[PDB]
Amino acid sequence: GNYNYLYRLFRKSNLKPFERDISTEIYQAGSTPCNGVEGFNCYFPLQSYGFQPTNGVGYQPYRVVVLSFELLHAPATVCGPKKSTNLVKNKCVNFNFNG
Amino acid sequence: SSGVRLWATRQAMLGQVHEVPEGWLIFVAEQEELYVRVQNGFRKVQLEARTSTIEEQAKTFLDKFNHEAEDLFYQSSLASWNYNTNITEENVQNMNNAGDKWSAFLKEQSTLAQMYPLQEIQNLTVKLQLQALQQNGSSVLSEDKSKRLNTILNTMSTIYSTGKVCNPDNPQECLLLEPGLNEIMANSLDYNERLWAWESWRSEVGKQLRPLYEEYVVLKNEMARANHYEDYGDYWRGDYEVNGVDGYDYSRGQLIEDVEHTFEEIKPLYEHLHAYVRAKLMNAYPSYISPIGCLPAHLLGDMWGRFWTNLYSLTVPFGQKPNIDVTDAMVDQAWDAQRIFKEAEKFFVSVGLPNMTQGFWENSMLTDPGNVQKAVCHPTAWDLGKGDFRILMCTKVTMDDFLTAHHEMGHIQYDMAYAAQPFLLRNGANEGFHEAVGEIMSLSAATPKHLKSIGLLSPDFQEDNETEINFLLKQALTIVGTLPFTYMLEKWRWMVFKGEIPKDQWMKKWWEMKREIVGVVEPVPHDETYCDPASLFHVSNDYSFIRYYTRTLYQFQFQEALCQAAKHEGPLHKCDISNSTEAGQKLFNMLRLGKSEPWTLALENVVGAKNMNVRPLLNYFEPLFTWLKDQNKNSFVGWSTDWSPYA
Amino acid sequence: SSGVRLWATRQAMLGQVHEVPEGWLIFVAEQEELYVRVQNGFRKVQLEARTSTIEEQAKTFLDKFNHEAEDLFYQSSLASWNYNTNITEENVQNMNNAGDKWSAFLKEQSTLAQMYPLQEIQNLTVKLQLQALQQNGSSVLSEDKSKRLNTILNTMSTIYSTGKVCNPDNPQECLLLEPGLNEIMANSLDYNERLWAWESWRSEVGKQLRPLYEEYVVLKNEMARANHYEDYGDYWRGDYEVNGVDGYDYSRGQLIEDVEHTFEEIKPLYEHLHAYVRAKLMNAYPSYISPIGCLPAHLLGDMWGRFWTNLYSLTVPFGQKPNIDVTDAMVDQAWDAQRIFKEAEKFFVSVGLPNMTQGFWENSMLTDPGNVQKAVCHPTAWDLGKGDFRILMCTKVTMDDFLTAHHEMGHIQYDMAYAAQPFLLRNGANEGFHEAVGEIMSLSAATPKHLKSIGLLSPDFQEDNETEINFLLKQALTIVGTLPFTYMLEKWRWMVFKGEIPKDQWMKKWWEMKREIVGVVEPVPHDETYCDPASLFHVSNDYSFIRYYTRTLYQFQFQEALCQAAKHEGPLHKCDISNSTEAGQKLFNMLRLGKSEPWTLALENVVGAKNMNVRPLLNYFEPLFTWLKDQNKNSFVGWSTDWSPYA
């Protein structure tokens, strides 16, 4: 098991878009206070992942990258490759040199 | 006035809308749609756009438990698997240490779960999971009682394993039950040789396990009585008990009568089966089996008389006619266990069940890895958890192992089927479901239709009634033959737990039930010093023997339903569920549920009968039943309890 | 089922979601959110935007009555204030005419309200208002019975007010109850003078009142039967009675139960207090007070032993540590009536309550209103209606005036709190609620923390345990001192109205519980000619004395709720609610209703319990109880009824 990875299966509220929660506070289920420790109605939200090569396919560790493509008043910075064609000469052509 | 009734699903309400009085609002918990019941139909009311308690703590308590339970159970299963496939000191240490911590983990969470009562829980699933946790079991008594009960079981386990009886001819020559004594009364046909081994073990084991059995039964009962049971038999009867579910509640006492009622109608089929075995045994033992007397105990082809499979050699309907077996064709095509398991994988995809993960195959010991490391060849299933699956079996390229591979993989497919259920609910409905699934698919695989489809059997094979009766009787000896013995032994054990049979009459009543229920009589008069019922592995090690009888009843119900769903025509023993995708989907409806639902609901949905029945048994062996009457008209039908080989 | 299941807040829904059955609507009354109870939780339900029966006639009749009632009541209210501020013959006449106009007007509506049957009227407020009007008073009897009952009340009130006794040493030297006898019973410590004053008051008044009281009781009882009550006690038990309210109905018999049930918890603290006073009295009057005998009825600090506060001189826990006084600081800080009222207003503002009306200052008078006009200096609030709020008293630079100013202002705050409610509902839920709210404000105003916070008590002042015991015992003398007296006297009128005590045993039964329930012995015996139980104001003037008992239970519970709301840290007698805006808001929610809702609901909405209890008082006087038990571990604890100063 790759127990380094942790996952928050329980949070005090549903996260906002693009919001990160890394709080290690003991998750409380009932009205009984936890006071930083588990016990009655108190558990760990950041459950440790047990990942082994024999695990089921849906349970295997999958690496996921989410690419948020922000485009706002800030000047654009992340453009594409902008593929360039070959060079011609002495021919009537529609040339587009950088716009 | 008027009322509003909510439906979980729209389709359920659509089929339940005519009887609803006009004016009742129609709402579905899924589609969130508004309808008002009106004259001859319903008007769709327009709807707008979408705009502490112990049970909630109980739900959270279970989920946190599931994470650690799944992790530790995986390690415990992995550690035990290494010990089985590689029997070494360190591997034994891993199996013991992981199990000890798993055992320590189980009791800690069980104790914590006890602070979450079941009465205030509205969710049946949440209550059921805690109920499994809050089952104190032997711990309801004092700590000494549990330890000494395990001490008896440890002594029962060791003595049964080390039970060795020495031949009187050579005191140094001693044979254990496995495989020595079993082979004596399964392969050797000499009455005296079988008689000596049958008597020596029951004398040796009986004189050392009878006093332990008396105390062990009392200790098992006392915890059950403290666990709100009439006896430890009722403690085991709680496995099939259903409570809190409308329309499917099953009582512990219902199990007793259902097993009794099912067997009673089997007796007319079994009496002819008993008569034919009795008639055939006279052809080999003229002076040892009476035409009216009960069968000798050791002349049943096995140790305890449980399985009459080896009697097919002596009681074959037609010895000249061949038996259904393509073992030669298994090696004619140059196959192996890996290909056999591939065919087992092909069987599941043929019936419509989805393929399983490759991780199972790379972790499963399908063949013994040489001899340097010892791999346990006892057929078992491994639902390790987190989508890990293994099969412990030294499978070879044979039809016998071909069905074993199907039988063991049937558990694996069933185990992964209810993976969506929580870890506590990641198990079969009862102790006779995973075995039932693997047996019927193997029987369907063993049919000529499956073998011919994949080329294992040539199409020119003659599917005449001669092979039909021979196959049925061999199945009947293995399956139908063990039902009377399985029924009485659990019934005998039930009365021992209940204390009905006097302690000074356990042995006589055991054989009297054998004489009456099974039509089998011991060859040597055994008194209460003997402990013949406990000579079985299950009785000494405290295993509920009713699982096999229920599994046999379930599997036939499962098999017949699949054959009916597959539109099978003709004898039921030739029914093949291969190339029937609907059957697997129909089967998989219960498999995903697992043990969350009552087994009666599971049995009804798969088959159509809420409770157990023997109708598929008659359908499966109907040609044999008529054939048995033809052969048994010249001899007595049934048995006489008074007759014994020793008198 | 599957109907409307509505509560106040979503937090209630989260705690009761498991309680709500399937299909029941989950409507949040405060949040106006509608949900449907489904499998394991609730689903959002689409909500649209917020949008001649006799009962309709009653609503028109009731509201129309109010407008007339508001005007006429204002005239009677104003005529009273003018007469109270200036006692002149002209001031009497308008008071008579306004009262005659007011009284005559009410009965016409009362009869007209009785024309409306309340059974067809379902509006909770409307139905309560009508029965609050349908009450016909003494007119339910005959006019002569009404004439006798009213005239006797005029005479009995006159006799008590004009009750004047003359010492046998001088026939011309006659002293009224106030200030003649009461000062003697409080300030004078002479055994004979107090005995004579106690005896003569009960002689010349009780003997005269006993025939009048005998006829008064049956007249009050028969109207109660005519008004459908078992006795006039139940007629006064109907004041706190709640009917038709789910979860809050209060039976009249429950009032008797709760008073007796709560009184038993006061006996242990009172008994040690009674023993300690006896221990202190025997230090001052060893002959007049037996170590086991009851306390003489003439040595209790007042005429009837109603309050033991005046016994603090003879029962001072610590003479070297006097009670905390900041009256001199007021003199040092030049605080006066308007300043004290302004400070009280600021204190009411401090707890978040709105600043009192400025028109109060223009209309109401604080200091002594000179001498040309005649007025009562007793603290009296005045909710004359139409936003007219006044308090009539003579406020000097004293703690008592300072505390009563807080006591009177709280009434006014309560008065304007239910002023938004209609005139029928423009009053407290019960007779004791407004007084209890007034007391707790004074108690918080008397808290040394408040005095230290406002600078009245110097920061260097220390509150030693001896001072706290001096404070608590002084509190016990004032509060716990009158509880047994209040409990028995109201219970005395209960059975007298019920007729349990015959005429020839009214005095004997009074002394029976005097020495037993209260541990108080009459210095000289009295017979049935004496009417000592009726010698008090409320019994003579027909006022249910239970108001003092009820408010004391309410005020401590309310204060306990206040201390919980203010999160008090320390002894409960040091609980100050200064600068606690939320507590005032929570109190405002109670007070804003006035009598529009059952007092049980208001009590629970503050203290959390629908029934009054003395649990805060046990917590309030817990350090005092230990000290009293420590002081009484040597002297005898209890009271012997047989002992008497006359024997």
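We're sticking with Swiss-Prot numbering for chain A, so the shown stretch reads 447-545, in order.
This entry, so its header tells us, was determined using electron microscopy, 3.4 Å.
Cβ atoms here come from the backbone N, Cα and C positions, even for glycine.
DSSP gives A:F490 (mutagenesis position) a coil state; it is part of no helix or strand. Around A:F490 (mutagenesis position), the same-chain residues at least 6 positions away in sequence with a Cβ under 8 Å from its Cβ are A:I472, A:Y473, A:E484. Quoted from Swiss-Prot, the note on the mutagenesis of A:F490 to L is: Increased resistance to neutralizing antibodies and human covalescent sera neutralization.
In Swiss-Prot, a published natural variant is listed as A:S477 to N, annotated In strain: 20A.EU2, Iota/B.1.526, Omicron/BA.1, Omicron/BA.2, Omicron/BA.2.12.1, Omicron/BA.2.75, Omicron/BA.4, Omicron/BA.5, Omicron/BQ.1.1, Omicron/XBB.1.5, Omicron/EG.5.1. Residues near A:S477 (variant position) in space but far in sequence (CB under 8 A, at least 6 apart, same chain), listed by position: A:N487.
As a natural variant entry, A:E484 to Q appears in Swiss-Prot alongside the note: In strain: Kappa/B.1.617.1.
Quoted from Swiss-Prot for the published natural variant A:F486 to V: In strain: Omicron/BA.4, Omicron/BA.5, Omicron/BQ.1.1.
According to Swiss-Prot, the naturally occurring change A:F490 to S is described as follows: In strain: Lambda/C.37, Omicron/BQ.1.1, Omicron/XBB.1.5, Omicron/EG.5.1.
The natural variant A:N501 to Y is recorded by Swiss-Prot, whose note states: In strain: Alpha/B.1.1.7, Beta/B.1.351, Gamma/P.1, Theta/P.3, Mu/B.1.621, 19B/501Y, Omicron/BA.1, Omicron/BA.2, Omicron/BA.2.12.1, Omicron/BA.2.75, Omicron/BA.4, Omicron/BA.5, Omicron/BQ.1.1, Omicron/XBB.1.5, Omicron/EG.5.1; May enhance affinity to human ACE2 receptor. A:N501 (variant position) falls within neither a helix nor a strand when secondary structure is assigned with DSSP, and so counts as coil.
Taking CA atoms as the reference points, A:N501 (variant position) and A:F486 (variant position) are 31 Å apart. Neighbour count (other Cβ atoms within 10 Å of the Cβ, all protein chains): 13 for A:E484 (variant position). Here the variant positions are A:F486, A:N501; the one with the fewest Cβ atoms within 10 Å of its Cβ is A:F486.
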